[PDB]
Amino acid sequence: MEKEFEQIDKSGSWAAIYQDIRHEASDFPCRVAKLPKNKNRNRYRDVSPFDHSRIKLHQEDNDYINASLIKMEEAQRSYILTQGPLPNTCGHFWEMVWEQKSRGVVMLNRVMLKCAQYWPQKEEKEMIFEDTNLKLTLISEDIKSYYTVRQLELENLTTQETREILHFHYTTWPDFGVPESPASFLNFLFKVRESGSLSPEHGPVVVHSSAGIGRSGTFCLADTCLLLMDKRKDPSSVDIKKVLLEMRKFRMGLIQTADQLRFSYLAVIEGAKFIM
């Protein structure tokens, strides 16, 4: 399957292959995302959850967040892909994490102005979201060369229940851009895996980036292809293009560039050297 990459790379036809996928992509209504009232709940006019797959906040007021549940049946893995929270939607965001029983949050964009800072910078400075009634405290953070992992405590003030959330932040990935190498990213991925944040025991991990489509789509596409190869009887059968289009049924626009598409291949290619 490496060869297929070799065929596109040598052809230098990557832009075309990305366009094929785009044409072949799903389309579904986005009636709620487009509601006049939800206008400021979306970071981008051009990026919206399909109505069928959108996550619903369970609190009475309004049930809308710009998030999509991606369900991959064969791989038995689920992802929530969402836009980087707006200053108004932080409360909503944390509510979705509580309600969906998520143990992990994967962030693939730098704060630089792509996304609000929705988590506590200091332990001493915990956050309260009065709209959704959630208190968030930063327990601990470990900073590394390529990424940061933080341990947070999200407490539902209503129920006085507590949950430990692990925050995984890839800090070296530029917007609309690709990391210099797949291994740094793959290492990031296994760290996320190792933590169990992707276990079926827990709710679907929340993955986000600025738009919640390109960087995030790469992370999810990569993990799934690699999962499939492990699970499957013949690993050679796994087709990235097939996998990407299945995900795009759940959320529009996953993987935004030809450059991202090439990277997913490289990452998946390098990733399965490891698994194998």
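Chain A is numbered as in Swiss-Prot; shown residues: 3-114, 119-282, in order.
The way this entry was determined, per its header, is X-ray crystallography, 2.6 Å.
Cβ coordinates come from backbone N, Cα and C, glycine included.
For the mutagenesis of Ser50 to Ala or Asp, Swiss-Prot gives this note: No phosphorylation. The structure shown keeps the original residue. The DSSP secondary structure for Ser50 (mutagenesis position) is coil.
For the mutagenesis experiment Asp181 to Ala, the note given by Swiss-Prot reads: Substrate-trapping mutant. In sequence order, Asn111, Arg112, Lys120, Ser216, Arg221 are the residues of the chain that are 6 or more apart from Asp181 (mutagenesis position) and have a CB within less than 8 Å of its CB.
Across the unmodelled stretch of 4 residues from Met114 to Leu119, the Cα-to-Cα distance comes to 5 Å.
Around the Cβ of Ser50 (mutagenesis position), the same chain contributes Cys32, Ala35, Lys36, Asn44, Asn68, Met258, each under 8 angstroms and 6 or more positions distant in sequence. Following the DSSP three-state reduction, the secondary structure of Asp181 (mutagenesis position) is coil.
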